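**Student:** What follows is a single structure, and I will ask about it in a moment.
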Amino acid sequence: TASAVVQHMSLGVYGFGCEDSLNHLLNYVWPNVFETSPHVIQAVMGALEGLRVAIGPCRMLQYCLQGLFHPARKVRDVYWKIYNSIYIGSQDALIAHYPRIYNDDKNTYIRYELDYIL
Amino acid sequence: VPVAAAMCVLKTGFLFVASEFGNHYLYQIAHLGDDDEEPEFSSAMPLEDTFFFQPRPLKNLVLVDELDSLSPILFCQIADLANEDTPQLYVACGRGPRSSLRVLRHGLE
Amino acid sequence: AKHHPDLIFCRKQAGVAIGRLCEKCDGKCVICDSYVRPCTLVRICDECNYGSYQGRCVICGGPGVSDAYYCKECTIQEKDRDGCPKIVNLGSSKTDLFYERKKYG
Amino acid sequence: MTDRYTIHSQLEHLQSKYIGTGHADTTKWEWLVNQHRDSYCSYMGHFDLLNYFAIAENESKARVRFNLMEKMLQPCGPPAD
Amino acid sequence: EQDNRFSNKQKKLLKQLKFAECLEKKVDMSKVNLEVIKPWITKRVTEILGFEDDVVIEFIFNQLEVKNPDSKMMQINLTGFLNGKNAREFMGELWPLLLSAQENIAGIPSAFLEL
Amino acid sequence: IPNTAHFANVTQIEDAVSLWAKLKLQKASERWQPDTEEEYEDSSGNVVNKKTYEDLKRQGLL
Amino acid sequence: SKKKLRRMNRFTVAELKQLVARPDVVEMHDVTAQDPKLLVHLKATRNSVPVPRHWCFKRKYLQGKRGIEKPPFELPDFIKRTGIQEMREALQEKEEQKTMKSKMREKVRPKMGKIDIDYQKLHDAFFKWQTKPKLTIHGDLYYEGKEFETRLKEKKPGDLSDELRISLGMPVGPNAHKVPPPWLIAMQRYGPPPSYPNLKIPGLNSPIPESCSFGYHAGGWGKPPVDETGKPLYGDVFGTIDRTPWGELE
Amino acid sequence: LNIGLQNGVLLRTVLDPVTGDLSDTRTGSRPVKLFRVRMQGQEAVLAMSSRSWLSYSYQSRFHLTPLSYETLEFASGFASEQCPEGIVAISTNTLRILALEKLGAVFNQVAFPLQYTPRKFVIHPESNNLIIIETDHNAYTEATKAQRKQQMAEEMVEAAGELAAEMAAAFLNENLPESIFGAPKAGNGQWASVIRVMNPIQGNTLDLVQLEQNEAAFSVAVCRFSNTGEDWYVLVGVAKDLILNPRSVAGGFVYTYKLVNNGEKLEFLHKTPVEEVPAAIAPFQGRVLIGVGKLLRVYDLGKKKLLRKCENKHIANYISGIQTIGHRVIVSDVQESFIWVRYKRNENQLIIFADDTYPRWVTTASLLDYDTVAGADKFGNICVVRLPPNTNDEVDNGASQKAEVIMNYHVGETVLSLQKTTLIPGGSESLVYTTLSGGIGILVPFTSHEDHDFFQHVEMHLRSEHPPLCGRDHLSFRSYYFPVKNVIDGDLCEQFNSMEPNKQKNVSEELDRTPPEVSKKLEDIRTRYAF
Ligand SMILES: [Zn+2]
Ligand SMILES: [Zn+2]
Ligand SMILES: [Zn+2]
């Protein structure tokens, strides 16, 4: 129920710069990501998508990054569900946010246009 | 003419050219430009190499109007490089050989 | 309706036909299932609007009487952009209660 | 088994209706490849990254546009194998 | 169409079946006469089945008269009616005959060129 | 080799050594040694590092 | 087994710790990832946030928080000021004295306007006495037992406390600076502790903190250390732009 | 009605049986003289107090604009065949027929041509001269262009045929101006650059240095090293053999010029090579900071080459900009963010002491004060980033103490230049930015919660009853990349005036005011900071 409160509170205070409060609460909502009760897990999902629109997708991606390629698979399952929901809405705002991933032997992974100086 | 992001050929024989960078132009058509000593290329004509031409100043167009535009502004500085009490804007502007340095001031000439 | 995980939307492309509510269902949102600050109107798929399906409750399926809206929260997260939100399956609960009754009286 | 292929079902659905999503078995190659393609389609939408690029090199916006749309078919090398 | 909780069983077979050998060289239908083949198809199946099944006949015909047919899908669809390995053999037997007829200049297979 | 974070989950001693060597090289890179980089031109206009600069400075010459 | 071929691919932890640029980041199981080089590179990116500790734990999360007893929630100060607390305590105790008979009787004959609270104090408490609490910066996830960590990394002797000085026999409050802890005497005697060359002593290595007095009676700052020439032993025991915010409300 | 006074002020009004509502501005403390004159399809008023100020409604828009010439004495309209429309204007010992050109305008232009894309320029403070670097990818330096033109003529001569047919002379003498036929230029790794000292009064180019074929000029700075005297030097970082999309270089150089003849001609001193493009140069306490790739070095002036007096190796990615308030150094790199850095003078160190919590493709920056920076984004954003109050300036994931981002806004077009300054005389400070599509805007601080709140309400109600035209959402737009924080839309607020007065009154009734007071409160802000 505190996760539902956070969802509605973010959707309401969207646009008014009350963002450090919401980030501080993200630090408490985020560890509940490994739950299995249908209702607790979908309350946390609702909270994370409210906080996506109010905190923006940068923060949400800084939270999703380290667990997309994890050793385990339960944590990859959860992290890819969250990442899909950040992606689907606001998949354009993310172009500016992805991290720099080097190029290995055969393919070239770096986006150079974004390093053209002018 | 400058490279354009849009050519809009009206009736009234005007032709708008919206250059991609720098200033815009309104040209006026004079002759459809035919039948002179200028060559004519064709899709039935063979060759084994390409046909050619050589560029020249305007024939079919007369430049009626020119709209100023600052696009792109690669640099700017609000300073007082005159003796006036107001600041001017020294804008380093435009692309390529059409580049410029423009000075802007809140006045009328 | 965010309450019953067993149901499904038409999800096919939008149209221009406004959406309608039955009197039981009157007043709520169609996804968020809220009761407040409704902002935009509902538009339904032509297939799910064709024939006998005209003028019904998107949710209930009965006789439509009023226009359906989206809450401001659905409008802000853009969940109103997914095409026909008509539930195209009846669920367990309708036929379940119906059978419990028809046995009872 | 049950949960495995049923969420494999839901994710096949998500992806196929939304190019670009992932699942627990998404590789580095396809991740970064969708990430490149989105970058290009957005340089083309945004009228001003297109300027920035056309000015940084010395081309015209139509040629730059054409080049992006050429690259968009294999932006990061050939596939993994 | 609307459901997410079910998988595409065709694609699943597309991964997990054992297919025929000639099923790679794409084939067009303009280049083909069929009414020469038709009796061959009929006798082929009718023997495979010990009786005649008009509906399986017309099923194969209709699946073929397309511009370019999918040999994979056709082998699948016949896997039910025939016994699975019979379908592999039958399709990998007709499809090369198709290639023969199509590179033939009259559009006819070399088997009936000889016979 | 200091029991720091970097060597946790390393158990074989040869591995710990080798890793310590490359880490020595790393920290050596990112460290700033004035003695070796800081380049000093003499009154004769040619360059020494500050080490040799002060060396031949007090060594009666520079 | 092709599984064991993927296992033949699995670097040793020292293999990984060698190749990657930051080895600290590499944990044990990182080897088991279908993309270990990616994984470690993503663990080494700036500003990202590490997975929660309890993904491996066999007990669930605060299900482990279980055992001990906890004090009730503690109201904010700006809400205490309005005295709603004692008001509702009074009614709770009255109603616990009540019996079923009197409960129904007041359900049927209410005592309207028994007690009240004024507005404008609620209004000042929300619109004029509110304060920002201490928030957490980006990336401080919570885990079971975070709130029973005193603090750490506080390497500075200048940081004093109230319980500390009290059970030191030293005063807290505005006279904390002029209050010398028991360490300053032997500080002036044999230097600061020899891990803290870089600690400065109030009254022994630094000047007297304002309005404190060098002296050797109860409450003083001693005879300041200096050499046989007159040079202080540590620091100076005797005490030898336009930072305006730019766009701000008047 | 218009009423100009004698200590330069004037007030306009409507006229009905009572003088309806007033508005007032000042035009120098001298008598406001008034003259009806026909202008560009309208009657308008002149005014002279100490400057020519034309007052006129532009498509029902009262703009009161100066115009640029010396003091005046009197004037009135004029017409002729020689002059279809103008002003008889008598001034100090003169009588002039004047003409006013393009009247739809806020700034008026004067352009001095150049040869390639100008990537940067710096003002020399004594003589007020612009040092300008210019660079172009996929080009030909002028020398090379003429040379290989000549050489292709060499080839063409060799056709062995009637020898008699000499298109050589025709070829080499025909010169199609690139300013109209395009630059005859190509290559893929081929650059072409130039330096130019120019005078800002007229476009006379006091000097022009031409770099070699693939030496590309990327940064310039004018400064005084302290070990010499008041000798002004000019440094120009230059990449060599740059390739763009793969990335690679041969390496950099830093050309040094002595800037002699009182500030109108360069003279080469020495080029000191360096291991990657020096994309940022900054004068700093009698020496020069130089970003080189990822390294941040402090150089001092050696008289054979530049000397490396210090260096930091921890900056993340690639140094794109460098600024310095008196002793702090705000580095700004290409993908992470701003990075603060401290110069421990005597111990001779550059120690990173704070950085940022966001990834952000900076393209320009500007320091608002000791503690605050403002930055632009390669994607269109503008941010303001501040250091928390208790930061530990001097000490000794990856950083120690981070900076709080206190404003965020999506402009819409790449912003390539910010600067904090004042426009009108006496008017207050504001933060002026210029985009890359030609736009110019300012951001202006609010000074009173009453103002801030009035405007918050105006734009909040416009968002709802006067939505964006083509479908978008205004809040979602301004929150394109990071959500908005502490900025209001003057471009949306100033659409009140073009709304339809039924809606005007609905909004002004939500505010409980009248369209006239609302509009006056819209324009005072505009007037006390800008035009
Ligand atoms: Zn209903
Ligand atoms: Zn809803
Ligand atoms: Zn439908």
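All residue numbers given for chain G refer to Swiss-Prot; the residues shown span 450-689, 703-712 in order.
Backbone N, Cα and C atoms are what each Cβ position is placed from, and that goes for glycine too.
Quick paste from Swiss-Prot:
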MUTAGEN   G:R471 to K  Does not affect methylation by PRMT9
MUTAGEN   G:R495 to K  Does not affect methylation by PRMT9
MUTAGEN   G:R502 to K  Does not affect methylation by PRMT9
MUTAGEN   G:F506 to A  Does not affect methylation by PRMT9; when associated with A-510
MUTAGEN   G:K507 to A  Moderately diminished formation of omega-N monomethylarginine but greatly reduced formation of symmetrical dimethylarginine; when associated with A-509
MUTAGEN   G:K509 to A  Moderately diminished formation of omega-N monomethylarginine but greatly reduced formation of symmetrical dimethylarginine; when associated with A-507
MUTAGEN   G:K509 to R  Moderately diminished formation of omega-N monomethylarginine but greatly reduced formation of symmetrical dimethylarginine; when associated with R-507. Abolishes formation of omega-N monomethylarginine and formation of symmetrical dimethylarginine; when associated with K-508 and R-507
MUTAGEN   G:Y510 to A  Does not affect methylation by PRMT9; when associated with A-506
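In the displayed structure, how are the listed features positioned relative to their neighbours?
**Tutor:** Sequence-distant neighbours of G:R471 (mutagenesis position): residues of the same chain at least 6 apart with a C-beta under 8 Å from its C-beta are G:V489, G:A493.
Long-range Cβ proximity for G:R495 (mutagenesis position), meaning a same-chain Cβ under 8 A and a gap of 6 or more residues, is found for none.
For G:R502 (mutagenesis position), the same-chain residues lying six or more positions away in sequence with a CB closer than 8 A to its CB are G:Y592.
In sequence order, G:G513 make up the list of same-chain residues 6 or more apart from G:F506 (mutagenesis position) whose Cβ falls under 8 Å from its Cβ. G:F506 (mutagenesis position) falls outside any helix or strand according to DSSP and counts as coil.
With a cut-off of 8 Å between CB atoms and residues at least 6 apart in sequence, the same chain places nothing near G:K507 (mutagenesis position).
The number of other Cβ atoms within 10 Å of the Cβ belonging to G:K509 (mutagenesis position), over all protein chains shown, comes to 12.
Within the same chain, residues at least six positions away from G:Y510 (mutagenesis position) with a Cβ under 8 Å of its Cβ are G:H503, G:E593.
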**Student:** Work out the three-state DSSP category of G:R495 (mutagenesis position).
**Tutor:** coil
**Student:** For G:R471 (mutagenesis position), just give me the three-state DSSP call.
**Tutor:** coil
**Student:** Could you check the mutagenesis positions G:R471, G:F506, G:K507, G:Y510 and tell me which sit with their Cβ under 8 Å of a chain A Cβ?
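**Tutor:** Qualifying residues, whose Cβ lies under 8 Å from chain A: G:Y510.
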